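Enquirer: Dropping a structure here in C-alpha cells format, bear with me for questions.
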Amino acid sequence: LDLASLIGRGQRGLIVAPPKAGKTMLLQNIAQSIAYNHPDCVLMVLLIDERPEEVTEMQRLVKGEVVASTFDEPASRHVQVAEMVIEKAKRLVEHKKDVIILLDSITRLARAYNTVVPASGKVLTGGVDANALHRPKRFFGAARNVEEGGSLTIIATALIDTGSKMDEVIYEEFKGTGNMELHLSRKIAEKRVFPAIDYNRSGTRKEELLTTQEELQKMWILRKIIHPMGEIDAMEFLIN
Amino acid sequence: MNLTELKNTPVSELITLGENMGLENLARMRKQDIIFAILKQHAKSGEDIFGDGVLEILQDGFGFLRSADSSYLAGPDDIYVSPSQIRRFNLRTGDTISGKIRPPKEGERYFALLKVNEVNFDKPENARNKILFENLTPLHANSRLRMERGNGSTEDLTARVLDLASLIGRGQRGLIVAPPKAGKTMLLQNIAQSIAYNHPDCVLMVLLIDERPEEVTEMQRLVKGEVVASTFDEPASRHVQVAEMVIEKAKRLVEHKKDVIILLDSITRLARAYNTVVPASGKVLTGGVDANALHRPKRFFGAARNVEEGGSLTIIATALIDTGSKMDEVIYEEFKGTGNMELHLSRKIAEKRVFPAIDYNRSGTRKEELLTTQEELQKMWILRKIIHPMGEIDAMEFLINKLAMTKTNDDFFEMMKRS
Amino acid sequence: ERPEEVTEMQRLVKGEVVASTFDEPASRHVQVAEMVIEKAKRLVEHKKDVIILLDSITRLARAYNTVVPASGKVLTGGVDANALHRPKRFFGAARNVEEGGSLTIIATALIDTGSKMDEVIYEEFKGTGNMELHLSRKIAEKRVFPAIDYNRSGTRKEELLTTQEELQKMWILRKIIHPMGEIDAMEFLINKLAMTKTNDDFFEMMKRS
Ligand SMILES: Nc1ncnc2c1ncn2[C@@H]1O[C@H](COP(=O)(O)OP(=O)(O)OP(O)(O)=S)[C@@H](O)[C@H]1O
Ligand SMILES: [Mg+2]
C-alpha cells in the first residue's frame, strides 16, 4: 500500500495492466496510501484522455491537486500539459521539496506524441517516429532522484493488449528501460521474467556448452520471506 | 397560425390551401419553397404569426433559424436572426425560440422575427441569467433507465434481454458494436419506444446519418419523439452540420436541467464524414484518415455526461464492425474504451436467426455498483455465473427459452433462484 | 484618414500630428511627407530624440507611385523603381547616432486589399527594418484585442538593448508559447497578464510556475 513500500523514494517505476483489470480504484488506493502514510510529500495525480466522470471522481476522492485532461480535447492539450507539469515538477525540485506523481497513462502520452510529432522520416514498423520515442525518453528520465536534498518519485501506468499494435512496441522499449514494473495479467509476467526471446536464442543452440561458471551463473532462488500478509514468496534471478 | 402546423401537414393540405385563396401552379415546386411562397402570400395581409425552430450562427454575425420537420435543412423556410437579437437576448446556437415573425418587406427574401415569446420552452426574460455547459460537473448515471416495456411480444423479449445483459443509466455514455445485418436499427427502435413508453418525462432524440431513405421514413413514423435524419444522398457537410447543431441543441436542452437521450446510428459514418470534410493535417494514419479528423466526432461522443445539480445527457451510438474497410476498424479502436458501457453483437447468432444477437459475455457496463442496489447487483451476478459457462448462442437460446414463459424480469429472477 | 478619427486622436495624444484628407491629390501628401521628415531630421541633428508614427507606408508609396510620373522603366503591374525609391529612402532615414540624437520611425503597412501593389511594396520593404511586428486578422473573429501574435513576431539585435534577465525570461515564454496553438497562445497570454499588475510580477509568476 505505502509508496515507500512499493516505489520507495527517488526511483522510478511502472505498473502495467490490460483493459478491464482494475486500474482506477488501484490508483485511488495508492493515492490515499500516499496521503495518510506520507502526508509530507506533495501529492500529484495526473490523467490523460479519459472519461470526465472519472477525472472528477479522482479529483474529488483525493486531497492533492489533480491536473487532468479529459478525452474531449485534442492531443495538443495533452502534450502541453505534459511539458507544464514536468516544468512545475522541476520548479518544485528547485523548491527543495519531495513530490509524487500518479500519471495515467504513459502509453496514452506516448502515442499522443506519436500522432502529434512532426514527421521526420525516422519512422519504424507501425509508423513510430524516433522523436516520439526520445521525447518520452526525456520525460521519463527527468524522473531521476534528487541527490542534493529531498527525493522526487513517480508511479507510472501503462495499458497492454488493447487490441492494437502501437502499444506493445512502446511497452517493450519500456521493458528495455524499466526500473520496476508491476504486472497484473497472466502471460506478460512469464514474458518478462522468462524472456521468450532469450529462451529461443538459447534453444537455437540447444543446451549451449557454457564452460565452467558460465553454466552455474544462471540461478533461481525462491525464499518464502515473512510478509504481513503471511509467507509471501520472493523469486530472484541470480546471475554471477 | 404558426409555421409548424402547415409545415407538418401533407401535400394535400398545402395544395388545397394554395388553390383556395389564389396560388397558381403551386404543385410543381419543392415543398419548402411551396410553404415559403404560400406563407409569404398569406402574410402579405400583415398578420403577425408565431414561429418555431432551432437557431444557428454561420461565419458571419447574422444567424438563421431552421425547422425540425425540414430535417434541419437550409432553404427558403429559414428565418432571419439579426445579431442585435444575439446581444439583446444573449442568444447562442441551438436555442429553440418561439415568437412573432416579421413578413418580408423590400430588400429581403426570408422571414425575420418581430419578437421572442418562448426561449427553450421558457420565458426569455428569466433565461437571461443561466449556467454555461462548460463548467458543469459530470457525475455517474445514478438513475436507472427502466426500459422494460412489458407489452407482451418477442420485441419486449429483446428489451428484457438487454435489460438482463445491459445496465442503461440516466446520463451514461454507451457504444454499440455489431456487424452489418445484425439488428442495429430496430434495436435502436426498441430503445426509442421503450424510453417513450416507460419514461415520457425525458425527451427522445434520434439522429440518423447516411441511411437509406426507406429506413428514415419508417423511423420517422415509428418513434414518438422527434427524429432527425439525413440520408446518404446529401454531401458530407450536410451530415456534419446536422450532427453539430443537434448535439449543441441537446447541450442547450440539458443546460435547463433536462433529461436528453440521443440515439446515433452510426458514429463511424460520422467520423468518415468529418474526415472527408476536415482539412488535411499532413499526419495521416492507416486507412487514409489523419489525426485531427477523429477529434471532432470523438469530442462529440464525449459530450455525454450526467450533471450533478440537474439534467442528464445520454448518448447511445452504434459503431460498425468487420465491414471489410480498414478505417472502420481505425474508428473502432479509436473510440474503444471511451464509453461508459459497451454492447456487442455477433453475426453468427443472427445466421441461425436467434434474436437479438447480443454477446452476453462481451457486453458490460462500468460502475454497476453506484447505478443499482447490492441485492439486484448480486442477483445479476449469479445469472452471470450461471450463463457464463455455455456458449453465447446456447446462452441466448437458454435465456429466451426460459424467459418466454416468464412475464417479467423479476419473476424470472425468483424463478431461477429456486432452481 | 476621415476627419472624425483624426480629430479624436489629436486630443487623445499630446504629440504634434499632421494629417491629410483623401480627396485632395497625392502631391500634397508627398510635400507634407518631405517637410515632416526634414524637420524631424533637423531636430535629430540638434541632438534631440525624435519618434515618428506613420500610417501607412505601403499605401502612401502607392499614392506616390500614382502621382510620380512614369520614368519608363515599368515593373510588374505598372510599378516603377523610382516610384518606390523615394518611400524607400523615407523609411530608411531612421538612423540612430552614437554622437547624439535619434530618429526612430514606426510605420505601418496594409496587406490583403485585393490589389497586389501593397504586396509588391511589402516584399520590397520587408527585411529592411530593425524590427518587425506581424499582425493578422484571424484574431478579430474571436473578439480579442490586441491581435498581436507572438510566435512569428520578432526583432533584430535583442542582445544589446537590455539585460539578459529579461532576455532569458522572454526566451522561456517563447519556448513555452511557440509550439502550442496560436489562439491558445493569445488567450493564455491575455489571461496570464490580466490579473497581474505589472510586467515584473508577470515574469515572476512565470518563474514560479
Ligand atoms: N427481435 C426481432 N424481431 C423480429 N425480427 C428480428 C429481430 N431481431 C432480428 N430480426 C430480423 O433481423 C433482420 C435484420 O435486421 P436489421 O435491423 O435490418 O439488421 P441491421 O443490424 O439493422 O443491419 P442493417 O440496418 O441492414 S445495415 C430482419 O430481417 C429482422 O426480421
Ligand atoms: Mg437496420
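Chain A is numbered as in Swiss-Prot; the shown residues are, in order, 162-401.
Looking at the header, which is where the method is noted, we find electron microscopy, 3.0 Å.
The backbone N, Cα and C atoms fix where each Cβ goes, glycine too.
So Swiss-Prot lists these for the protein:
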type	residues	note
BINDING	A:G169, A:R170, A:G171, A:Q172, A:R173, A:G174, A:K181, A:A182, A:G183, A:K184, A:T185, A:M186, A:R212	ATP binding site
MUTAGEN	A:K181 to Q	Partial loss of ATPase, helicase and termination activity
MUTAGEN	A:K184 to Q	Improves ATPase and helicase activity but reduced termination activity
MUTAGEN	A:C202 to G or S	Does not affect the kinetics of ATP hydrolysis and inhibition by bicyclomycin
MUTAGEN	A:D265 to N	Loss of ATPase activity, helicase and termination activity
Enquirer: Can you give me the Cα-Cα distance between A:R212 (ATP binding site) and A:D265 (mutagenesis position) in Å, rounded to a whole number?
Expert: 12
Enquirer: Cβ distance under 8 Å to A:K181 (mutagenesis position), same chain, sequence separation 6 or more: which residues?
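Expert: Correct list: empty, so none.
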Enquirer: Counting across all protein chains present, how many other Cβ atoms fall within 10 Å of the Cβ of A:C202 (mutagenesis position)?
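Expert: 21, counting other Cβ atoms within 10 Å of A:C202 (mutagenesis position).
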Enquirer: Which secondary structure state does DSSP assign to A:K184 (mutagenesis position), in the simple three-class scheme?
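Expert: For A:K184 (mutagenesis position) - judged by DSSP and reduced to three states - the answer is coil.
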Enquirer: Given the binding-site residues A:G169, A:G171, A:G183, which one's Cβ is surrounded by the fewest other Cβ atoms within 10 Å?
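Expert: Each of the binding-site residues A:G169, A:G171, A:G183 was scored; lowest Cβ tally within 10 Å is A:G183.
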Enquirer: Hey, which of our binding-site residues A:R173, A:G183, A:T185, A:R212 end up with a Cβ under 8 Å from chain B?
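Expert: So the ones by chain B are A:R212.
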Enquirer: Counting across all protein chains shown, how many other Cβ atoms sit within 10 Å of the Cβ of A:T185 (ATP binding site)?
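Expert: For A:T185 (ATP binding site), the count of other Cβ atoms within 10 Å is 16.
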Enquirer: C-alpha of A:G171 (ATP binding site) to C-alpha of A:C202 (mutagenesis position): distance in Å?
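Expert: Between the Cα atoms of A:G171 (ATP binding site) and A:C202 (mutagenesis position), the distance comes to 12 Å.
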Enquirer: Which of the mutagenesis positions A:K184, A:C202, A:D265 has its Cα closest in space to the Cα of A:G169 (ATP binding site)?
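Expert: Checking each of A:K184, A:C202, A:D265 against A:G169 (ATP binding site), the shortest Cα distance is to A:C202.
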Enquirer: Looking at the recorded positions A:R173, A:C202, A:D265, which ones sit with their CA no more than 10 Å from the CA of A:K184 (mutagenesis position)?
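Expert: Within 10 Å Cα-Cα: A:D265.
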Enquirer: Within 10 angstroms of the C-beta of A:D265 (mutagenesis position), what count of other C-beta atoms is obtained when all protein chains are considered?
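Expert: A 10 Å sphere around the Cβ of A:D265 (mutagenesis position) contains 25 other Cβ atoms.
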Enquirer: Measure from the CA atom of A:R173 (ATP binding site) to the CA atom of A:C202 (mutagenesis position) and give the result in Å, rounded to a whole number.
Expert: 16
Enquirer: Between A:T185 (ATP binding site) and A:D265 (mutagenesis position), how many Å separate their Cα atoms?
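Expert: Just about 9 Å between their Cα atoms.
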Enquirer: According to DSSP, does A:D265 (mutagenesis position) sit in a helix, a strand, or coil?
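Expert: Note: A:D265 (mutagenesis position) is in a strand by DSSP.
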Enquirer: According to DSSP, does A:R173 (ATP binding site) sit in a helix, a strand, or coil?
Expert: coil
Enquirer: Return the count of C-beta atoms lying within 10 angstroms of the C-beta of A:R212 (ATP binding site), excluding that atom itself.
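Expert: I get 23 for this one.
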Enquirer: Among all the protein chains here, how many other CB atoms are within 10 A of the CB of A:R173 (ATP binding site)?
Expert: 22
Enquirer: How far apart, in angstrom, are the most distant Cα atoms among the ATP-binding residues A:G169, A:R170, A:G171, A:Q172, A:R173, A:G174, A:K181, A:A182, A:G183, A:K184, A:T185, A:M186, A:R212?
Expert: 31
